[PDB]
Amino acid sequence: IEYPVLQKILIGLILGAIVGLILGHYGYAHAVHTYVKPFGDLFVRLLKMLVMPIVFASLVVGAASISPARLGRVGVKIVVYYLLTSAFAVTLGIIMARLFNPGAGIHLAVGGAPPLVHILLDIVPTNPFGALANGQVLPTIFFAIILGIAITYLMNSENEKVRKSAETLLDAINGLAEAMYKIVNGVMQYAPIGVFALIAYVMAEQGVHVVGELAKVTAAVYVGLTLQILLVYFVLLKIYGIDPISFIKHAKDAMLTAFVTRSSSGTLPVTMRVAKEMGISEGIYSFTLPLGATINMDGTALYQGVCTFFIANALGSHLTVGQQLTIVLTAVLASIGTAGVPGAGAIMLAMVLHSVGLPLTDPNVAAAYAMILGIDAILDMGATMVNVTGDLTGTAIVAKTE
Amino acid sequence: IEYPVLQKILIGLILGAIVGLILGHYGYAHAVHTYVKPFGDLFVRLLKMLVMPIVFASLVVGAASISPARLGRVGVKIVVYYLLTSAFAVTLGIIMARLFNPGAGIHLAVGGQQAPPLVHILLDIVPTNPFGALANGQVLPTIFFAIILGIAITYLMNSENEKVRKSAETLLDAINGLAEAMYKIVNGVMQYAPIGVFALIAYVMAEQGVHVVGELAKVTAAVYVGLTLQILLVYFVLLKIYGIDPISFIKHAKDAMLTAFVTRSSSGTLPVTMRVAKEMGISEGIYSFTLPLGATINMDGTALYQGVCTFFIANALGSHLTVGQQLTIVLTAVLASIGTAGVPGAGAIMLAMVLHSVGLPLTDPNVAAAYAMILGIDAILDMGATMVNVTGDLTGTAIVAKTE
């Protein structure tokens, strides 16, 4: 139950990727799935477990921070933060989708409803207890904020049974909040097993596919986001003090979980614990790391920039070069929010085709789309890991302001 | 309601193929479907209409032929006929699938590397209610009844009673009244065949023509010339070798092939297919039992389409395909549905079913990807495969006929 720290993770990752990529090439991809996968799950399981308490609890406490600003500000900022990162991510994806040209081997050309208001009203839960119980991040967010603001106001009550109990609750809640961070490390001790087993399977069952013209989308994603980290985030970390390499130092574990869990929200326990140990206050990170996981577009903007190209160019089309954006922007904007779920990228890509006019019925549209689906998991890992890097970057910059 | 004969069809076919292929390239493939298709259907409608009477009626009469042999023989022959044509079709498909090599642009490899009873389909041949049989479609149980009825009528005529010998005639005549009546309609329909043909391969070229491009087109080559080579090298070799004049055959079988190609439906063309065997001069005692039992037992098409398409997939997922061990898979495909190859789109189904057997299931999103390309070209690869099946049906008939 001992041994080296987060190199033990990197020992799992590289050793897994190799043993999986090998094992699926020799076809046992299924056998890997029935023997290895469940240790990879048990990791995501234990992380998921925490996500609800660790968010709800932390954010009642995170409304002990100055309410009118802080939770009125920052929200204004971190929104405008993602605007100016997603903007850069879009043009970094398009200019990666021209650079690499994934549409040469195919080459096979075939011709050719959200209300918002009834999703805005969904933010406000009608039963917070249910909210928590039955998953749900973004209504639990809204409650916790409204609770901790209410508690704040109870402490300034001239009565002192009230001022009394007010404390009791908030403390007891912080008991939980803290308790969970304690577990998040208990889990992390199983993270090398979890990582090894996860990208063992994910490399067996979709690695072999990363070959040929399919691989030419994986290039423009993986180096396209590698360039989002270096050229857009570090440029923003450099320009706001906080030291770029000391950042990766601290954010090591949240990125290696985001990459492997492939789930933005499913890593928030680790994501948040890195912001504690980094030294941001709960009053910021408890509201910008969850509202990040669901509002962050850096990933989808960069994956449906190069994948949008791949399809438009594989059915042998111009793609209105430089009018890529018209489609890529409209994709992001169709689900500005709720990009946290794994596999979500594939869904919007399909949904865009409904808008493009090329419906998934056209058996060659469906053919090209199915190739992306044999590679989506690899393209999802990188997109989430660059999302949760972008989440902390957004946090640590706004934090070191307000 | 007048004008030139079957050139009017060829005027529809070439003019349609051009106007459709053009119209779908400019995207109106849907608009072609909502305006043109329904005149193309109305042709297949009217033909379908006849298929039940014209088979049932014709085959009761076709048991006026000498029963113990003729319907005991020929059946033995025409079975063994298709054995030796399908054998040749298999090796003509494989040796077309190597010749053209459809698996170069993809090239996109995914690992892997990895139920019919028959007896409960044999017992389905015997209907349990002939009336229903007829009513609710069903060719191959209506076949079995009609044969059993006309044999029974034959035996009633040799009855020493002469009310019996009397009514026996009445029925069989009245039935031949129908049988004939239908051939009369089959020309009434044919006068609408140029409109039908134009409208059908107008749409079929709009909605799947544009796809016949690149590596997809390299399967259409090895099908269309692969079956063009079945006609010339296998059927004419058998027509030459059995008297019946090869070019005088196409003369007579012109209309049955241009319907089979455009209706894409083996059984859906039997009215025309049969009328060509009347006007060719075979007896009902043969053609009424070898053209329907053909439409459902003929494999010349599927053997040649799932020879080159089986390759395309095995080779597009970048596999050896065990060259020369193609047959192992191609034979087992044909043999999985020896029968019931008559339905349109059937070829696609077995191709999928083979992958279940190969070990590469349709779930594997690149298996499903390559398969989906074939599905964007299936209709074009179906027209040719049915037209060469119904050419092989009449060839089988006219050769066995000119024997027994």
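Swiss-Prot numbering applies to chain B: residues 8-121, 127-416, in that order.
Recorded method for this deposit: X-ray crystallography, 4.0 Å.
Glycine too: its Cβ is placed from the backbone N, Cα and C atoms.
Neighbour list (B:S65 (mutagenesis position), Cβ cut-off 8 Å, at least 6 residues apart, same chain): B:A191, B:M194, B:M286, B:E296, B:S300. According to Swiss-Prot, the experimentally introduced change B:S65 to V is described as follows: Strongly decreased chloride conductance.
Neighbour count (other Cβ atoms within 10 Å of the Cβ, all protein chains): 24 for B:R276 (mutagenesis position). Experimental mutagenesis at this site is recorded by Swiss-Prot as B:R276 to S, annotated: Increased rate of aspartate transport; when associated with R-395.
The number of other CB atoms found within 10 A of the CB of B:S277 (L-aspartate binding site), across every protein chain shown, is 23. The feature L-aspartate binding site is assigned by Swiss-Prot to B:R276, B:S277, B:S278, B:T314, B:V355, B:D394, B:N401.
According to DSSP, B:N401 (L-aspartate binding site) sits within a helical segment. Just so you know, the Cβ of B:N401 (L-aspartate binding site) picks up 27 other Cβ atoms within 10 Å once every protein chain is counted. Residues or ranges marked as Na(+) 1 binding site by Swiss-Prot: B:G306, B:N310, B:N401, B:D405.
Shown in sequence order, B:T308, B:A358 are the residues of the chain, 6+ apart in sequence, with a C-beta less than 8 angstroms from the C-beta of B:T352 (Na(+) 2 binding site). What Swiss-Prot lists as Na(+) 2 binding site is B:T308, B:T352.
Less than 8 angstroms from the CB of B:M311 (mutagenesis position) sit B:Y89, B:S93, B:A96, B:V346, B:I350, B:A353, each of them six or more residues away in the same chain. According to Swiss-Prot, the mutagenesis experiment B:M311 to A carries this note: Decreased dependence of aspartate binding on Na(+) concentration.
What Swiss-Prot notes for the published mutagenesis of B:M395 to R is this: Increased rate of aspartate transport; when associated with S-276. A helical conformation is recorded for B:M395 (mutagenesis position) in the three-state DSSP classification. The Cβ of B:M395 (mutagenesis position) lies under 8 Å from the Cβ of B:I213, B:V216, B:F273, B:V274, B:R276, each of these being in the same chain and 6 or more residues away along the sequence.
Counting every protein chain shown, the number of other Cβ atoms lying within 10 Å of the Cβ of B:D405 (mutagenesis position) is 31. For the mutagenesis of B:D405 to N, Swiss-Prot gives this note: Strongly decreased affinity for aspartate. The structure shown keeps the original residue.
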### Task
Enumerate the residues of the same chain, B:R276, B:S277, B:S278, B:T314, B:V355, B:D394, B:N401 excluded, that satisfy the criterion Cβ within 8 A of the mean position of the Cβ atoms of the recorded L-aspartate site; list them in sequence order.
B:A272, B:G313, B:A353, B:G354, B:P356, B:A358, B:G359, B:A397, B:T398
### Task
Give the number of CB atoms, excluding that of B:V355 (L-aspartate binding site) itself, located within 10 Å of its CB.
14
### Task
Let me know how many other Cβ atoms fall within 10 Å of the Cβ of B:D394 (L-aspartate binding site).
23
### Query
Whole-number Å distance between the CA of B:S277 (L-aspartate binding site) and the CA of B:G306 (Na(+) 1 binding site)?
13
#### Entry: From B:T314, B:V355, B:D394, the binding-site residues whose CA lies within 10 Å of that of B:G306 (Na(+) 1 binding site)
none
### Query
Taking the Cα atoms as reference points, how far is B:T314 (L-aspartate binding site) from B:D405 (mutagenesis position) in Å?
14
### Task
Please report how many Å separate the Cα atom of B:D394 (L-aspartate binding site) from that of B:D405 (mutagenesis position), as a whole number.
16
### Query
Around the Na(+) 1 site recorded as B:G306, B:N310, B:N401, B:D405, what other same-chain residues have a C-beta within 8 angstroms of the site's C-beta center?
B:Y89, B:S278, B:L303, B:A307, B:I309, B:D312, B:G313, B:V402, B:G404, B:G408
